[PDB]
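Beneath this line is the structure, given in structure tokens, with notes to follow.
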Amino acid sequence: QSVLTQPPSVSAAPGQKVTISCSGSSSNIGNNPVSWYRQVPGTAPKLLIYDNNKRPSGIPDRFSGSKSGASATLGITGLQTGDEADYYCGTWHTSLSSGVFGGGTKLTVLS
Amino acid sequence: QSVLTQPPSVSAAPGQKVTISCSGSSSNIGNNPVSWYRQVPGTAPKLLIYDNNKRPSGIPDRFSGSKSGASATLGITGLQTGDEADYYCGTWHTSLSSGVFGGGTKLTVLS
Amino acid sequence: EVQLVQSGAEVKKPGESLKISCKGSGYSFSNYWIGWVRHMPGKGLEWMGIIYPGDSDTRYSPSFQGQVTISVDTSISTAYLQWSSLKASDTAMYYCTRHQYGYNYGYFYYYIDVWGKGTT
Amino acid sequence: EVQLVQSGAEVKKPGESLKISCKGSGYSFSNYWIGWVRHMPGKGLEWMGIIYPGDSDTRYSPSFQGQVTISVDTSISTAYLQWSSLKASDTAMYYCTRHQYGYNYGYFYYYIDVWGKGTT
Amino acid sequence: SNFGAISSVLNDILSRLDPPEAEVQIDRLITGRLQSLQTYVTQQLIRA
Amino acid sequence: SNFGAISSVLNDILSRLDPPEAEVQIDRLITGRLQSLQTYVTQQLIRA
Amino acid sequence: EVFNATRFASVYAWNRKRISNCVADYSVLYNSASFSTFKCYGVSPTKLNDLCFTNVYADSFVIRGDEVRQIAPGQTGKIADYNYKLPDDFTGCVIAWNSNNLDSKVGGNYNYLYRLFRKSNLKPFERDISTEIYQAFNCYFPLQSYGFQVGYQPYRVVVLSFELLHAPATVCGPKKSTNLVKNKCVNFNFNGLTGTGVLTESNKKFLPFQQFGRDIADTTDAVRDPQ
Amino acid sequence: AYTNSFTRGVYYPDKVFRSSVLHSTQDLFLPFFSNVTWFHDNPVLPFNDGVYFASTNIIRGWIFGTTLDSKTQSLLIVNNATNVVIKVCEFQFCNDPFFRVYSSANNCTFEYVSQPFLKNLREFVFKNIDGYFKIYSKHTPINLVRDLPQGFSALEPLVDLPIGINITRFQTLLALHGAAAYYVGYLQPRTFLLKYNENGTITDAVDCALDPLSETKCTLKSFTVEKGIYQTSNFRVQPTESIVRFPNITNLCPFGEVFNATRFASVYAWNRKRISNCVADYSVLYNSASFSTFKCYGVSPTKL
Ligand SMILES: *[C@@H]1O[C@H](CO)[C@@H](O)[C@H](O)[C@H]1NC(C)=O
Ligand SMILES: *[C@@H]1O[C@H](CO)[C@@H](O)[C@H](O)[C@H]1NC(C)=O
Ligand SMILES: *[C@@H]1O[C@H](CO)[C@@H](O)[C@H](O)[C@H]1NC(C)=O
Ligand SMILES: *[C@@H]1O[C@H](CO)[C@@H](O)[C@H](O)[C@H]1NC(C)=O
Ligand SMILES: *[C@@H]1O[C@H](CO)[C@@H](O)[C@H](O)[C@H]1NC(C)=O
Ligand SMILES: *[C@@H]1O[C@H](CO)[C@@H](O)[C@H](O)[C@H]1NC(C)=O
Ligand SMILES: *[C@@H]1O[C@H](CO)[C@@H](O)[C@H](O)[C@H]1NC(C)=O
């Protein structure tokens, strides 16, 4: 559906180590670094993970990332219920000179 | 159906000079040399023609091959009835880093 | 502290044109790229297109080329879009935002903040 | 004289896991690639995936990635596969074989011998 | 004098060049300062 | 002496180099063995 | 064994083996039409058959294609400075051939890797396999992998660096020796020492570890025949 | 327990047979008349580029290495009294050798066996020159036991080993049963004149940097100098320290402005800006792994 491919949703208890992954071509992701954001229902998306495996200031160290080939992985430790959200992956696509997003992933905590 | 394309079958009398040909992309065949095998019904396939136009020891000189661009040709002289079999073309495909086969060709002798 | 503010609640009928506003404050506006991303209800964000305020250079995603012509006013540091004819399925939450698009020495892409709202 | 021998006649029901065996004898086993190719009845051979016995490095065709995890035991020069859940259409004649995959000076692929059997 | 090197002061050619490339310039000085010192010696052996 | 060539024995530089490249090293010997032979001659013409 | 091997070490810690006590047909390498960049420094390839060397080292590793120009005397860059540097004095020959068929992958290989953050870029032929996390525990550690899938074709590189003039000869290409003569001035070739002259039996007391003598000015005056 | 190294430590630096020649060379040698540590319990000792070692049929082989444990590569030369054996296998630390000195033959990498080395005096020079372990030895009749005999002796090589092991510490081995006496001397990069005999045996040598009188013997290329005044070398005062004085400015030069800029002019009319009055950290550009083609002319990047 989207030029990047994402899982629809996941779920795991608080305290588990969750790794979701979103895939796309290598015309973009293989050469251009991957960005991930979080969106709470009713809250505008905020920057979560940037160029690769890196988080801004204010975001706790629990978040991490990893790009492999033409796909990306976003991992979180010490999961808590307020971390329930939607998670998105995005990156400037080189060929179409455009820049795109993943589909969206529904992280729902167990509780 | 297969990433290589093959004829379904052929037939020609004993003593005729038969040339079958199987086609594929140039991501593999144009750069990677073509291998052909023979399989008799109930007999595990054996190596017939390798990297190009070349046969192992024990195989009679009647067999020959030729690769052109993104396709291959397998030719046989002095055809005999015990040469009835299935014939296959294969070669390591570069892009998918995988290696693949043709579809299969039913050589049935006339008799 | 940077802030981008968008116009209030908007609703219109198919057949009409639109020009939504985005204002930036608290940073050198004429040195950062600014562009739009559409998030639909229960649907994911779509990358729309961006422009360089300093020189009115635009990049358009093909999925929106010709659809929306996006321009700027560097006199007051405010960017806007322009349409031709609203479609009924244009009802979504649009977003204006500033994103590093530079080439520090090795190329990098980003998103700093949005805090917007839009609908149709 | 090299020989590869496989397990006997095999039949199982959908819902189960498998680990088929292949044994090599008469050659330096820890210096040749070994891999699997599936021939279906009245159907053509499919290239499955291979592994380097010396260091347990694997190459998987995408049409079988995740399907079958193929491993080795260099202690006794024997290779095997592993599944998750047999499908009813998995009924075919599988084959284990050794094939030159080297880079002599200009690259070459080969197929030396199979003499196997398998079904499900 | 340059004799063709980038600079006539052996320190600078040495200060701002990597050894592999430098000695290619240092060689153009040595080959000159030698020929100019061996010219002086000869004229003295004749003058003496 | 090398005078900068790879080796001071004209046979080896000749033994293990293709003629196009070799003469670039042979030139560094000739240009030296000449200057050292013409130094000897001069000192003799003065000594004689 | 050098070339056909299915495992080339990462350039971070490049492999190296020493070849000795054998006859080395060099033609197999030269006249093969496979090798991409065949470049010989200090030696011409067509003559490798007629030389005798003390030691021959064959260091082998993989690299990104665009960097094959880094493997040469007196070149600089990330690979030529931080990972594997050849001296200004020659390395014999560099052979390299494109190799994305074997060593690339369906995805990023990530096994082959190189350091970008050595602090004190290494001297000729130094194999530094440490990991000290160059400063910004958290600071970036040196080795960063390389991902494969024509400037990013993985290229396999093998470098033959001939160790010339250290000891008696040990590696000599194919050349059918002939019986020796005396007292006729001949274009001789004793173990690589190529000359002319008449050969006479010697009374000069050699020692079992002396190979020849030179009176002065590199005049090889005596020599012990190899056989 | 220092003693004087009168003239010991001279060894054939190659095989190039020479005869009746005062040939000069520059190698690692035992400086003349140096004080040596006369050991007689066996601690660990630094290698320092190479070691002289002389003992007076009791002693056993040696051990060298960086840490003398399976952690890093180690070199072990055992003595069998039947055949000399060498191993680079990474043994464990044996603070007391005893054949109980062999901890474990783990990670065996190199091995070598030959005839054993075996009132008297045996002298050995060890050096690791460029991946090559050279050993030299000789054996001589001697009786003055309290001191190292005066006289001259050359040590022909026994073997080189293509190893390349970083050795920085070492110790003698002895399977136990006030012990015997041996001596230790270090090598230095010293120029030597060497007088080769009529049959090519080194008979005498001069240390070109010991004393003025030897300096003249060296420059004159002879062992005997006639009366006169000879010019040996030139002397200059070595610099006490290095000073640096750069201007006071600290206005760090704007490079991002050059590089990060989103508009590069067309090459038809190329832009140009002048940078001045600032401190320019150049490392940011050099050590960045982004830039594809980097090529300085007339200046080397690492020195900017
Ligand atoms: C240049 O851009 C870099 C990021 O690419 C930024 O860190 C820096 O502040 C910028 N400097 C100027 C003068 O714009
Ligand atoms: C090396 O591989 C070649 C084929 O590429 C083979 O002919 C040869 O026997 C192999 N040699 C060794 C020592 O493995
Ligand atoms: C070389 O070895 C062969 C095999 O023993 C022997 O016949 C021949 O005489 C040897 N050559 C010499 C010069 O001894
Ligand atoms: C010493 O020599 C004896 C007899 O040859 C042998 O059994 C023993 O293994 C040797 N020791 C070593 C360390 O080689
Ligand atoms: C031998 O070397 C390998 C590679 O570092 C290491 O894993 C192993 O532990 C070493 N052997 C011993 C006995 O430590
Ligand atoms: C050699 O060993 C010493 C002592 O451990 C160490 O400090 C030094 O860094 C090592 N150098 C090399 C090149 O191995
Ligand atoms: C070399 O040694 C022998 C024995 O010491 C001696 O007779 C001879 O004089 C020496 N030199 C020669 C070959 O004249």
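Note that chain E carries Swiss-Prot numbering, so the residues on display, from first to last, are 968-1015.
Backbone N, Cα and C atoms are what each Cβ position is placed from, and that goes for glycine too.
In the three-state DSSP classification, E:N969 (variant position) falls within coil. Cβ neighbour count for E:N969 (variant position) (all protein chains, 10 Å cutoff from its Cβ): 11. Under natural variants, Swiss-Prot gives E:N969 to K with this note: In strain: Omicron/BA.1, Omicron/BA.2, Omicron/BA.2.12.1, Omicron/BA.2.75, Omicron/BA.4, Omicron/BA.5, Omicron/BQ.1.1, Omicron/XBB.1.5, Omicron/EG.5.1.
Under its natural variant entries, Swiss-Prot includes E:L981 to F with the note: In strain: Omicron/BA.1. Cβ neighbours within 10 Å of E:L981 (variant position), excluding its own Cβ and spanning all shown chains: 14.
According to DSSP, E:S982 (variant position) is assigned to a helical segment. Neighbour density for E:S982 (variant position): within 10 A of its CB lie 13 other CB atoms from the protein chains shown. According to Swiss-Prot, the natural variant E:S982 to A carries the annotation: In strain: Alpha/B.1.1.7.
Cα to Cα, E:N969 (variant position) and E:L981 (variant position) are separated by 14 Å.
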